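Accompanying notes for the structure given below.
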Amino acid sequence: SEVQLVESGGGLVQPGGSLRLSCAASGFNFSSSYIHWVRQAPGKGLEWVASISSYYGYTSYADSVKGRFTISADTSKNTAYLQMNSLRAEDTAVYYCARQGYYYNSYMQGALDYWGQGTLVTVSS
Amino acid sequence: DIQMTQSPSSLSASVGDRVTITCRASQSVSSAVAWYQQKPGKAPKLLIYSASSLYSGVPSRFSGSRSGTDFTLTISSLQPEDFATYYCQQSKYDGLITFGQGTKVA
Amino acid sequence: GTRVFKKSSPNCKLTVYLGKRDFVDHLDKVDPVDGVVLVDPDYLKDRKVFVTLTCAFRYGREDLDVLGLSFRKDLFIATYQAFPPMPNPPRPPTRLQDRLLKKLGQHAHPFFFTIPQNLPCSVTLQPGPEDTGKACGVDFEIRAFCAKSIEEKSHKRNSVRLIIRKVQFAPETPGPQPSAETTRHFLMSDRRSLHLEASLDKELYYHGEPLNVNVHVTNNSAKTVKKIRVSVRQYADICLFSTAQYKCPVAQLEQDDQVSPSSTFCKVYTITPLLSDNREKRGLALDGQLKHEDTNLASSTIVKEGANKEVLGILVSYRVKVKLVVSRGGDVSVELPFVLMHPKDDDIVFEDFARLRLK
C-alpha cells in the first residue's frame, strides 16, 4: 500500500467568495501526522498557508491568511478541509496538500514528505 | 514570521558540473531545514532533510551542509534530472513553515 | 526557559529526557509520557533502543534478594521501541519532544506511552522500627536500554532506570458535610447522656490544605470533660499477600477545654495533615520514598471498579477522629471519614533527574 494523498474541490470564484478545498488521504492514520496546505502563485515560489493536527486540534495560519482561511480536520472521512473566505486576486495560486514525515532514518522536522496533485483556484470576476 | 533568503535566484551549469546553492536564515534555525526540487508543473519532491540527511528517490549526488546560521546545497555532478527549481524550507517550530524564493537551475 | 529532566545511564552512551517527573491522574485520564531517548553512536547500530515502562507491586525487600521480594508483580508493561521507529507513531510528537529533538541531533528518538486509569497511584509504605513488617509499594519504572530484542539480558550498566510517580487528583465536589454524631448513655446517668457533634467543612482536601472540623457539645450528665483530642490517623491496609493493618496517627493536636454539667459548647478546630511535620517511618503510607522531601502523605485510594483493589496495590484511607476525655468513666470518640488528594519561546533548561533531599 502507498499513501495516495489527493485533493479536489477548487473552482472559480469572484473575490469575496468562499470555497472548500478537500484533501483525501489514505494509507496512514490521520491523527499521527500534521497536514500543511502550501500554495504556489503562477510563476512564483511556494508559500505556506496553514496547518492542522487532528489529534491535538492545534491550528495555525500564515500572516497573510490569519483571519481569512479556516482549516479543519475531519478524521471520520480521513480528510482535512481548508474552508477559504474573502478570497482576493492574490489567492489565485495553486494549492497543495502536504503531510509531515516522522521517520526515515531520523526525525525530519517539517519535511512535507508527500504532496498532492495540486488544485487550481482561480479568482476572477 | 521567519524571513528566509535564497541566493542567487538563477544559475546555469552543464551536465556533469558541480553546483552550489545557498539559503540564508534571518534567525537561529537549529538545522531544521529541507530542500525541495520542483519540476515544471509538478508537485515539489523532497530532496534532503535535517540539512544533511538524504532521502529516498534522490541520488547520493545531493548533499546539503549546515555551516552556521546559513544553509547550502551541493550537487556533485549535474544531470538532466537536476533541471528544476530548488526551494529551501525552514521548520524551526512545529506548525510554522516558510520557504525561500527558490533558484532556477537552468 | 522551560525545565527538562534528564538522567544518564552510567554508560553515558544512552540517555533519557522527560518533561515532568510526576504525572497526574484525573480519575478518567492520565497525561502521557512524552520522553525522548538519545544515543550518540547508535551503539554499533545492530541494536534497538527499547524503552520499557513497568508498574509493579512490591513487598519484602529492596535488596534484590528473593525472600518476599519474589512478589515483584508487574501490573502493567509496555515496550515502545525507538530505533527503528516502527510504522507511524501513536499521535504526533508533542511540541516539547520537538524542541528536544531540535536542541539535540538526529541521534534522538521519541517514545510515547499511555497508562490506563485503572492502575494504582504510586504509593509506598515503611513499617515502624521495627514493626515486624517489610517495605512495599507500587513504583513506575522507565528502563531505556539498547538491545537486539526485547528479551535480551537487560543490565544496569547500559540501561538507564528512572522512577515516575502517578499521583491522583479529583475535583472538589461540593458534597454534603461529612457529619458524625454520637450519644453516650451511662449506667449511672438515670437517663442522662453526653451529647457530641462534629462535621468537616469540606469532604475532599488537597495536600497541605488545612482541615476545619466543627464541634458541638452539650452536657446533661454529672460528668465534666477535662480535655478533648483531635487526630487524623491514617488507615493503611496491605491487601495483597499480607494483612498488615497499619494505624499510625500521622497528625494529632491537643487542646484543653472544659464543659461542666448542664453546659453547651461549640467550636471549630483547624488541623493540617502534613508529612514534613514528622519525617519518620512511623509505619505510615507515603506517595513516594521518604528519602526525599518532594513527597507527601499517600493520596487516598479510590476503589473505582475492575475487580476492586485486592491485587491492584495497597489502599489508604483517612478520617478525623475526635474524642472527649470525660472526668471518670468514658473515652467517647467520633470518626469523620474524608479523602485526601494531590492538589491540581525561549530555550530549555536541563534539570537533573536527581530527587533532591535533606540528609
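Chain C uses Swiss-Prot numbers throughout; the residues present, in order, are 6-349, 384-398.
A Cβ is built for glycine as well, from the same backbone N, Cα and C atoms used for every other residue.
Going by Swiss-Prot, these are the annotated features:
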type	residues	note
MUTAGEN	C:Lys18 to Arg	Promotes agonist-stimulated down-regulation of CHRM2 and CHRM1; no effect on internalization of CHRM2; when associated with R-107, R-108, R-207 and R-296
MUTAGEN	C:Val54 to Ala	Inhibits internalization of EDNRA and EDNRB
MUTAGEN	C:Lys107 to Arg	Promotes agonist-stimulated down-regulation of CHRM2 and CHRM1; no effect on internalization of CHRM2; when associated with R-18, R-108, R-207 and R-296
MUTAGEN	C:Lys108 to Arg	Promotes agonist-stimulated down-regulation of CHRM2 and CHRM1; no effect on internalization of CHRM2; when associated with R-18, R-107, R-207 and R-296
MUTAGEN	C:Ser198 to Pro	Greatly reduces interaction with MAPK10
MUTAGEN	C:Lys207 to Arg	Promotes agonist-stimulated down-regulation of CHRM2 and CHRM1; no effect on internalization of CHRM2; when associated with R-18, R-107, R-108 and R-296
MUTAGEN	C:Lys296 to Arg	Promotes agonist-stimulated down-regulation of CHRM2 and CHRM1; no effect on internalization of CHRM2; when associated with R-18, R-107, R-108 and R-207
MUTAGEN	C:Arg394 to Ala	Abolishes interaction with AP2B1; no effect on interaction with clathrin
MUTAGEN	C:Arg396 to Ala	Abolishes interaction with AP2B1
MUTAGEN	C:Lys398 to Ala	No effect on interaction with AP2B1
What is the Cα to Cα distance in Å between C:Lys349 and C:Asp384, where a stretch of 34 residues has no coordinates?
25
So C:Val54 (mutagenesis position), by the Cβ count within 10 Å over all chains shown, scores 20
Could you tally the C-beta atoms, other than its own, that fall within 10 angstroms of the C-beta of C:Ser198 (mutagenesis position)?
16
In whole Å, how far is C:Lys18 (mutagenesis position) from C:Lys107 (mutagenesis position) when you measure between their Cα atoms?
19
Write out the long-range same-chain contacts of C:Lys398 (mutagenesis position), meaning residues 6 or more apart in sequence whose Cβ is under 8 Å from its Cβ.
C:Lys296
Got a sec? Which of these mutagenesis positions, C:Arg394, C:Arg396, has the most Cβ atoms within 10 Å?
C:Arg394
Give me the non-local Cβ neighbours of C:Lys108 (mutagenesis position): same chain, 6+ apart in sequence, Cβ-Cβ under 8 Å, ordered along the sequence.
C:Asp386, C:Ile387
With CB distance below 8 Å as the criterion, list the mutagenesis positions among C:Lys18, C:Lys107, C:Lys108 that sit near chain A.
C:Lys107
Within 10 Å, the Cβ with the most other Cβ atoms among the mutagenesis positions C:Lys18, C:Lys107, C:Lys207, C:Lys296 is that of C:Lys107
Of the mutagenesis positions C:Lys18, C:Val54, C:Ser198, C:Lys207, which one has its Cα closest to the Cα of C:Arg394 (mutagenesis position)?
C:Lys18
